[PDB]
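Q: Okay, handing you the structure first.
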Amino acid sequence: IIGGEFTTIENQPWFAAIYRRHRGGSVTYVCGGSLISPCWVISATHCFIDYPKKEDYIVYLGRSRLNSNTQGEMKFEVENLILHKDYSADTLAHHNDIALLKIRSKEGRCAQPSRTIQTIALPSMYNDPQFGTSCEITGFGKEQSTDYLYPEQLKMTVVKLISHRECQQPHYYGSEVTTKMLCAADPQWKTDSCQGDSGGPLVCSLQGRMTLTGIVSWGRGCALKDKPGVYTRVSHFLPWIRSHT
Amino acid sequence: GXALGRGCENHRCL
Ligand SMILES: [Cl-]
């Protein structure tokens, strides 16, 4: 996250931290995710497509720090890694960028809700916030272009939803952004998601219910003028989510 | 890997 604020998991308790174990036993951070039911985390297919082996991945809930333990945190393996069959990637744009991870503790159990672990509501069909709405994003991604390490503390920020009309302007993304995607950015281009934030939540207050409106997917650079963050429009994928869970 | 932005996490680029 470029700019924004350091946060703690109690403020973002659906946030899932996804890592990958390597041969030799080193662990690296991959992407964020969102807990939508006790057994299911939702994320982005692009985070896993090149290494689609569920055994490689570790999922944490209730975790505020990248390489230290948080009290109340819970560690999971991936029982099922479901990638979207029509995923593809162009030069910038990623398509059907959505994935589901069925999680399981070593004891065979799903998540147990607590002060630091909670599910986030899915949106209803065809119902997204009006453009101009302020929404939040969360992740362990880069804070600046020059970072070669991710921040040790979880971050969040607030961005505004941008209309498809505006995001499809020539100096924005043109026809590369589709109606299955949502753009969001800072009007001053000072805060944004960045590499490492992918798969994380874009959450909007929708009829007073916090709702998983988007999933961090793509964008040209980070906090670049006229280059919004682009997000998987969760509301378009409800049949797919329903069928695969 | 690729360090080119959102979309490139955990990729193989030899
Ligand atoms: Cl739709």
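The numbers used for chain A are those of Swiss-Prot, and the residues that appear cover 179-423, in sequence.
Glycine too: its Cβ is placed from the backbone N, Cα and C atoms.
Copied straight from Swiss-Prot:
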ACT_SITE  A:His224  active site, charge relay system
ACT_SITE  A:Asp275  active site, charge relay system
MUTAGEN   A:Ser323 to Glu  Abolishes phosphorylation, proadhesive function and ability to induce chemotactic response; when associated with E-158
ACT_SITE  A:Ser376  active site, charge relay system
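Can you walk me through where each of these features ends up in the structure?
A: Secondary structure at A:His224 (active site, charge relay system), taken from DSSP and collapsed to helix, strand or coil, is helix.
Under the three-state DSSP scheme, A:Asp275 (active site, charge relay system) falls in the coil class.
Of all Cβ atoms in the shown protein chains, 14 besides its own fall within 10 Å of the Cβ of A:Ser323 (mutagenesis position).
In sequence order, A:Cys209, A:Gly210, A:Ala222, A:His224, A:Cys225, A:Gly319, A:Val394, A:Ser395, A:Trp396 are the residues near A:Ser376 (active site, charge relay system), counting only same-chain partners six or more apart with C-beta under 8 A.
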Q: Any same-chain residues 6+ apart from A:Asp275 (active site, charge relay system) with CB under 8 Å of its CB? Would you list them in sequence order, or say none?
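A: Set apart from A:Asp275 (active site, charge relay system) by at least 6 residues yet with Cβ under 8 Å, we have A:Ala222, A:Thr223, A:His224, A:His262, A:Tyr265, A:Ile393, A:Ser395, A:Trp396, A:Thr410.
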Q: Kindly assign A:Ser376 (active site, charge relay system) to one of the three DSSP-derived states: helix, strand or coil.
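A: DSSP call for A:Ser376 (active site, charge relay system): coil, neither helix nor strand.
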Q: List those recorded positions among A:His224, A:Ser323, A:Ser376 whose Cβ lies under 8 Å from any Cβ of chain B, in sequence order, or write 'none' if there are none.
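A: Answer, by Cβ distance to chain B: A:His224, A:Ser376.
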Q: With every protein chain in view, how many other Cβ atoms are within 10 Å of the Cβ of A:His224 (active site, charge relay system)?
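A: I count 30 other Cβ atoms within 10 Å of it.
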